[PDB]
Amino acid sequence: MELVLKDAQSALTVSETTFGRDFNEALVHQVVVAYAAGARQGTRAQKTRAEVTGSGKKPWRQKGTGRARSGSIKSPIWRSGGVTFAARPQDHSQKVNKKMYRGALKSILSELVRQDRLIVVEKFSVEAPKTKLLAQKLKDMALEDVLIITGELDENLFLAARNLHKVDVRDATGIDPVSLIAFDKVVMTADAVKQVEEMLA
Amino acid sequence: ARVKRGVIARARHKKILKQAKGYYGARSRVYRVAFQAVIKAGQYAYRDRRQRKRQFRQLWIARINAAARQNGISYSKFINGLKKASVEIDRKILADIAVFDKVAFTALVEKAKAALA
Amino acid sequence: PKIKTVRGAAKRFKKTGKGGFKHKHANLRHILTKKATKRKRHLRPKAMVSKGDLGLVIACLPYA
Amino acid sequence: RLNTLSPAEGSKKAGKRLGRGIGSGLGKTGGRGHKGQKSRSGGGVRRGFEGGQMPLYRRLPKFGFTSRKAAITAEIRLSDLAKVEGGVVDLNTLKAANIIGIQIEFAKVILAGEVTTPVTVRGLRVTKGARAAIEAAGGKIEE
RNA sequence: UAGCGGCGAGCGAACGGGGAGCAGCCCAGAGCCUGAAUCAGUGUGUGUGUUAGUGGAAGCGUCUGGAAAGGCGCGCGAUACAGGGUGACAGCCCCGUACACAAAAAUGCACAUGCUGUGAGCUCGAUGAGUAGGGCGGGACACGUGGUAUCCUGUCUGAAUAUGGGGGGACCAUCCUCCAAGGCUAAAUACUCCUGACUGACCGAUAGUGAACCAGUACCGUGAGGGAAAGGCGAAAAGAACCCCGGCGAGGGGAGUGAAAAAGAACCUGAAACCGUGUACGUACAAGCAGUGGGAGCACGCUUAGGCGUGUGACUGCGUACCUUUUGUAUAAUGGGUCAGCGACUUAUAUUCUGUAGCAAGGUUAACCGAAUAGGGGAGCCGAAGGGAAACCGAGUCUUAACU
């Protein structure tokens, strides 16, 4: 399969298994839900009846008051009392199999090619580390919301995209499913395309 | 994610208490009694969608029996007569003619006595 | 945790090729001279655990 | 399109929530019947408990012993040994190919399917059928 | 898992493998030789960090509005669109943020260096005795005295000491390995009274700390100890000058501020129970889960009278609450005065089955390294082969002298 370059008007020869397969929506959904679940810092705790600051003195005698029977002032039925199934800090990571992660990336890349959301430029670098220059450059290429991905992480490009909200610059190594799906257009350097095919075999 | 449950509980209680307007005392004010009142009203309403068919039929039979005995025949003999005369007018309509149109009812009694003899 | 085997059940049942469990027959340890040799000869080979009891055995032996 | 991805059909089943209402099906008793030891929190009897009758794992005699030596014997198919990288098979050359394990001292070359290349088996026991199958597809067995 | 186990309930290894980290030395002792590496204690110098800080971009017009950061129109900054405030939602109003700098003094760490102490290295010798082991009692080892190795010792004893001794799970022999009865030693590791920065599919005032508020307080108890409730006017107090009733009151009515005082300090919103005032209808000869089906009349709205809608409801058929527990409850069996808020199948880790997704005779990694949800890492686990108590055999195997 060939990818038409935007500026050089060449065609980059790619794998049909990586950039031309089907969209497995179930697989992609599992890897997306799992990625987002991996981001949860699961930090919280409520106090069970054991950890509430009280005493284990029984508040009234078992029998003879006409009150209902009670044994602790830290019961979960009592106000001020201790959550019944109080939470603990927990890990929310899911295992994604490696072939399911790579499969999901192959599906989403194939759909970015198929929906014309994938732009392949030969070079994409900025002159000076200025956000003005990258803003003008993306304005000239009719791109507002964009994921620039470059095979060699330029310093000046990284500093130029750090203030722009919609724009994100990645290396070809650190792409994730949720950003290929999140951003409207993905602009890959040709070197990044080659590195992606080396990653995804 | 703690979920407070004030707003939706208020909506359910209010739904039930709107369905109990007009009830005496707590039956229209207190939720815990208006819930039972609303349900028991539901069961009665079901039961009485069947009984209104039974009650209306016995009303109609009493009116046809009255008007037919006014024309000198009982209800039993009148319905037998009209069935043998092959008249298929149901008894809502025979009750309604028997109130509003005395002459038509007289003629129906003549068909019944004509076929019954 | 990790599920502990009911340990005295592992000494008594052994897993077979299609998931059933074999066991040694009861009644052949002592008092023996009163028994016919036909009983004793039919109690020597090992036997499969019946349908009723596989639930219990699988519960006691979760790794075998 | 993260608001258009969707799971498969049948993959996410709901989850029983017990104790909520009459319509749900599992309210009041949550699916655990009337009183008893099993309808109680924590309630249940232990494994292999038949009331007090002597349990099955305890009215049947115990047999046997564990070998110590069967834990260091292995059992090699013929589907492998095209995997050994060499065309020569010893205990190492199998350990190196991640196929028996480090603790293994004894190995055996059971007929379990389709040797093709000529293989020289060294120092391993070979079954009868698989001796014929190794020697039939070129092959060599010395010991 | 092997094992231990009223062989019950349960307890539960090591070998070996993969990683994190890695570091070796000294005395029992003389001579040669000296300050030789070594650290320790201090001075000084350098570097860096902490304890105050400094600079820090870029906007106006118009419409709604009490007020603009909002709408609309046109500009500018960005290595700065983290965040907070500002009269509603601000990149450009303010404090900041990115970034670049700053220490008279006191310090932490790391090099360098001065002094003191300390000892390198070589040859030769020595190489831990009431000790190892034993008997009795007990304990620790996964191992409950058992066939029980090993370690510890309360009691009684008691060696050999490199042509020697310990171990190799009763025990003996052969072989292998190691040197007890003296001691020091970084890193990987565990924890958070306390400080700083940041983060949360954590809570938001009956929650979150017991404690958002002068809370371990009030209060209770002789005492140890127990232990509350209680947040929110407004953008800004501009928090109500003055007049009238009133007891130089309380409370109110005007006036005034305010966008708004049914935003007035008993202050955002302002529910329900509960209590009233006003209007329509019914109700003083009528018996009961108080409704429901029918239903006249009356009062309000309609309505080209269309004969409907809302409220009430005479009279009439039928009709003994809900829960729970039960063979069976109107039951005179249990529970509930009512409202409002909270209040009960969860979480973790293993195992099995079903659905679904990936790969498929293969599937998959764990710890960890980490450009760090990637990629490495296949140690391992599960499956492709069973039979047998086991050796062993193997698409067969076990039984048996052998099997129709």
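Residue numbering: from 1, along the chain as shown.
In case you wondered, yes, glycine gets a Cβ from its N, Cα and C as well.
Straight from Swiss-Prot, the features:
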type: VARIANT; residues: A:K63 to E; note: In strain: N282; confers erythromycin resistance. Ribosomes bind erythromycin poorly and have reduced peptidyltransferase activity. 50S subunits assemble normally, even in the presence of drug, but assembly is cold-sensitive at 20 degrees Celsius
type: MUTAGEN; residues: A:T131 to I; note: Does not regulate the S10 operon; assembles into ribosomes in vivo
type: MUTAGEN; residues: A:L134 to P; note: Does not regulate the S10 operon in vivo
type: MUTAGEN; residues: A:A160 to V; note: Does not regulate the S10 operon; assembles into ribosomes in vivo
type: MUTAGEN; residues: A:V167 to D; note: Does not regulate the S10 operon in vivo
Taking Cα-Cα distance, which of the recorded positions A:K63, A:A160, A:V167 are within 10 Å of A:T131 (mutagenesis position)?
A:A160
Cα proximity to A:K63 (variant position), best match among mutagenesis positions A:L134, A:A160, A:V167:
A:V167
Listed in sequence order, residues with CB under 8 A of A:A160 (mutagenesis position) and six or more positions away:
A:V126, A:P129, A:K130, A:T131, A:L133, A:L134
Using Cβ-Cβ distances, find the residues under 8 Å from A:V167 (mutagenesis position) that belong to the same chain and are at least 6 apart in sequence, listing them in sequence order.
A:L134, A:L138, A:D145, A:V146, A:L147, A:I148, A:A161
Looking only at Cβ atoms, how many others are within 10 Å of the one on A:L134 (mutagenesis position)?
26
Pick from A:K63, A:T131: which of these recorded positions has the biggest number of other Cβ atoms within 10 Å of its Cβ?
A:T131
Name the secondary structure element type, per DSSP in three states, that contains A:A160 (mutagenesis position).
helix
